[PDB]
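Undergrad: Starting off with a structure, shown below.
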Amino acid sequence: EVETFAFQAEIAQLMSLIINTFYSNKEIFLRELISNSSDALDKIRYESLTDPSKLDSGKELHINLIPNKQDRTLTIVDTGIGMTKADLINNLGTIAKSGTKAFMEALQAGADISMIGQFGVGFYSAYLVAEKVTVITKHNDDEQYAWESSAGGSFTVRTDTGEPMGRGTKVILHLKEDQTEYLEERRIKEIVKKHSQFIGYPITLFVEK
Ligand SMILES: NC(=O)[C@]12CCC[C@H](CCC1)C2
């Protein structure tokens, strides 16, 4: 049972700008997704300070980077607070309408796409490198869901029958054909070292057979 939703017009416009603007510095997508994971991990950590049972769904707080050259996917996994179904539908837990307005007002005044995270909509930088993004998520207060979009103005949400996650979020980037450098170990290592040196959770780069 799959539900299909239209993006709000402002979010569709954000996504088309990310997809269509000539902009070479695409590697910032990974910094933005790792920063989102760190934010989600901070949230579950904070809740656990007054209620240890919040970690009954998993005590480890970490970020895993999983490249798969056969599937042409880069997956960013975190064990943060996750998202409810309502969060997914409401722009993946962001205030994306007001964030997009500010971001586009910053671009016309000289900002560039790399500053997207200052406007709270860094998730959508995934579309710099991915033709399709799948988000699997599990929040303590809801069931496990899969969100998916290839842009084009719509996204889907369905209950996820896949491998149970416990708690957190998995962002699966189905990479564009010309963006496979982001599956190479040395390239991912370089980006993490350059942009994510002060992320306070272990980032494990998985290797492939
Ligand atoms: N959080 C981590 O695992 C890192 C992130 C930056 C690159 C490496 C150096 C120590 C911190 C690993």
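Note that chain A is numbered according to Swiss-Prot, with residues 16-224 shown in order.
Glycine is treated like the rest: Cβ placed from N, Cα and C.
So Swiss-Prot has the following annotated:
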{"type": "MUTAGEN", "residues": "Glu47 to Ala", "note": "Strong ATP-binding. Strong interaction with HSF1, HIF1A, ERBB2, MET, KEAP1 and RHOBTB2. No effect on interaction with TSC1"}
{"type": "MUTAGEN", "residues": "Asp93 to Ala", "note": "Impaired ATP-binding. Strong interaction with HIF1A, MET, KEAP1 and RHOBTB2. Loss of interaction with HSF1 and ERBB2. Los of interaction with TSC1"}
{"type": "MUTAGEN", "residues": "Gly97 to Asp", "note": "Abolishes ATPase activity"}
Undergrad: How many neighbouring Cβ atoms, not counting its own, are there within 10 Å of the Cβ of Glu47 (mutagenesis position)?
TA: 20
Undergrad: Sorry to bug you, but what's the C-alpha spacing from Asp93 (mutagenesis position) to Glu47 (mutagenesis position), rounded to the closest Å?
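TA: The separation of the Cα atoms works out to 13 Å.
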Undergrad: Count the Cβ atoms, other than its own, that fall within 10 Å of the Cβ of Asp93 (mutagenesis position), considering every protein chain shown.
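TA: That number is 27.
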Undergrad: Tell me the Cβ neighbour count for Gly97 (mutagenesis position), meaning other Cβ atoms within 10 Å of its Cβ, over all protein chains shown.
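TA: Summing over all protein chains shown, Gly97 (mutagenesis position) has 28 other Cβ atoms within 10 Å.
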